[PDB]
Amino acid sequence: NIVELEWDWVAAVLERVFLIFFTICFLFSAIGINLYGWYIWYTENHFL
Amino acid sequence: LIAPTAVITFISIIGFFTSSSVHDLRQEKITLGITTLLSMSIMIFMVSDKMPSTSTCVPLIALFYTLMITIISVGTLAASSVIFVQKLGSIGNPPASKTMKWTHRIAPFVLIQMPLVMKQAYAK
Amino acid sequence: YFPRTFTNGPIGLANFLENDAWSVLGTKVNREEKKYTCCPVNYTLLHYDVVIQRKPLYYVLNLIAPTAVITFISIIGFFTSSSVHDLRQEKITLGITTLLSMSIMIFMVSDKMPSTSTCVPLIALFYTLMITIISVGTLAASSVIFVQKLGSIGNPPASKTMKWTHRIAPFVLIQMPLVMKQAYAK
Ligand SMILES: *[C@@H]1O[C@H](CO)[C@@H](O[C@@H]2O[C@H](CO)[C@@H](O)[C@H](O)[C@H]2NC(C)=O)[C@H](O)[C@H]1NC(C)=O
């Protein structure tokens, strides 16, 4: 029941790495895409 | 369109990669992924109404929904990958030396801490 | 009636403005002489044929791809368990939700398609195959639950059953649990 405990730990840390990685990927995707569209919207609004 | 889609994606991401305890078998998170994808379909359905069958370019909102669906789909696969690693314990063989070495040094960086039962087993 | 053709073809396309969903591949003109039942004299007709292709990048993205992704996710859900030695849960709610979603999707494909009852469109065959796969996967999960239930009736599996179960066990990437090895040795 110590091999099961160790593989529980590896899966637990692997879950946390996925949580951080996907949160950062989601933040960059959602904010990055919207701010690029807003940048295009803003530039061609106030400079054309 | 964008705001509820981003919120639903964020809620699903936490659902995929959060458990109630470290040392109990995780439940499958695939119906969670399939329900999130049903909702996002409902949303892209309501974005096709006020948009034509644009087959020349990919609209910015189309790239937005594509990325959210990709994140949910890979998140569903990543969640199933965690269950696979936990099943390795039931096969008897311990994790390798390097596996537990890195699992202990990336453990303080990401905010996770070793449970008491694991410490007791280590000391015993 | 006689046709006047242009340099690029029968129907001039030098001023055509591009369509978002259709592309013109060519044009044709055919002068005919048809005898109709009413008049005892021929009629001169001009037949202008326009060949237009569909641009299949919107439908593939919005309909085919999410359907395939949902089908793959459901397939993985049907045939993956958290362990080998505990009773499996029913996977029929999972099959029914996948089928609700795919219905929602075929619903949004009936909008941009007529009631074609002469042939089966390619996307119709695609959705039919996906639905059949999901249904047979649900039935196969129920079959796995049944085979597990066979264990509670006492009688062991036959000799050939365990021999094949052990020799197809290394081909598919599965390995025998430690408790089974301990029971065998004991
Ligand atoms: C009225 O039109 C018909 C065609 O529908 C003509 O019949 C054809 O004539 C051509 C040229 O002689 C033949 O090669 C075809 O074999 C004929 N039959 C067909 C196409 O079915 C007919 O000649 C026309 N009438 C007159 C008075 O010219």
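Using Swiss-Prot numbers, chain C covers 187-266, 278-383, in order.
According to its header, this structure was worked out by electron microscopy, 3.0 Å.
Using N, Cα and C of the backbone, Cβ positions are placed for all residues, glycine too.
As a published mutagenesis entry, C:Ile301 to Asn appears in Swiss-Prot alongside the note: Increases sensitivity to betaine. Leads to death during larval development in most cases, with escapees reaching to adulthood but being hypercontracted and uncoordinated. Here Swiss-Prot describes C:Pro311 to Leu as a published mutagenesis experiment; the accompanying note says: In ox429; mild swimming defects and lethargic movement when crawling on a food-free environment. Per Swiss-Prot, mutagenesis C:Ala321 to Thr is noted as: In cb103; highly resistant to monepantel.
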Euclidean distance between Cα atoms of C:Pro311 (mutagenesis position) and C:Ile301 (mutagenesis position), Å: 17
Cβ neighbour count within 10 Å of C:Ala321 (mutagenesis position): 15
C:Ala321 (mutagenesis position) and C:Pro311 (mutagenesis position), Cα-Cα, nearest whole angstrom: 12
CB contacts for C:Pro311 (mutagenesis position) [other CB atoms within 10 A, all chains]: 7
Cβ atoms near C:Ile301 (mutagenesis position) (within 10 Å, other residues, all chains): 13
